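The structure is given below, and queries will be raised subsequently.
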Amino acid sequence: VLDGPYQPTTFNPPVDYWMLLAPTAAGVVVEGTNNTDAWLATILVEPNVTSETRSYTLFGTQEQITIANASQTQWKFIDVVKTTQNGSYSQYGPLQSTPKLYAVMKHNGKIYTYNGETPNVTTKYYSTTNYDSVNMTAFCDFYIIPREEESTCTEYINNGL
Ligand SMILES: CO[C@]1(C(=O)O)C[C@H](O)[C@@H](NC(C)=O)[C@H]([C@H](O)[C@H](O)CO)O1
């Protein structure tokens, strides 16, 4: 089950495996693209942030994104997604988190990520052309968990390692 931790790297994860990410600092957690119609990055925002514009390096280039975190005590993982190379990023499906863990999976034509509020998370997805060949760059330590053991992954997301 808990295969890792692996150090930050760019690689092509197998389909139907959760990549469980364990960031320590606010910032970009993971990014992945098919180079055609999906660029996804996950940003971790600290507790308690009134609307402000921040700079992030996404896919090698500096981007300005206006972020907020309404929670006083919980972190906020936000997916930013653009659907063409020169498109703008929009924000989707936050996870409010105490344990500071996130996960992403390639499955059935889509990229799945966790969502909602710990300790009662759900999942959400994004349709992604050529989903199986999406390369991911992790910016923090990560673990690999098969989809068959999703219930273990969900437990870690909800309650921590
Ligand atoms: C086209 O419908 C879908 C999709 O991709 O299958 C449905 C899906 O529930 C939705 N996911 C979320 C978290 O909103 C997703 C995004 O809106 C879109 O991919 C972002 O560009 O759109």
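Quick note: numbers on chain A are straight from Swiss-Prot, i.e. 64-224, in order.
Structure method, as recorded: X-ray crystallography, 1.9 Å.
The backbone N, Cα and C atoms fix where each Cβ goes, and this holds for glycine too.
According to Swiss-Prot, the protein has these features:
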- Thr146 to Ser: In strain: Isolate MMU-18006 (VARIANT)
- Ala166 to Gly: In strain: Isolate MMU-18006 (VARIANT)
- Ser190 to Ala: Reduced ability to bind sialic acid (MUTAGEN)
So which one is it: of the recorded positions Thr146, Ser190, which has the fewest other Cβ atoms within 10 Å?
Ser190
Expressed to the nearest Å, what is the distance separating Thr146 (variant position) and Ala166 (variant position) at their Cα atoms?
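Rounded to the nearest whole number, the Cα-Cα distance is 21 Å.
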Take the C-alpha atoms of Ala166 (variant position) and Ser190 (mutagenesis position) and report the distance between them in angstrom, rounded.
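The separation of the Cα atoms works out to 17 Å.
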Would you mind checking how many other C-beta atoms are within 10 angstroms of the C-beta on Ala166 (variant position)?
27
Do you know which of the recorded positions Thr146, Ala166, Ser190 end up with C-beta under 6 Å from ligand 1?
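The recorded positions passing the 6 Å Cβ test are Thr146, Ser190.
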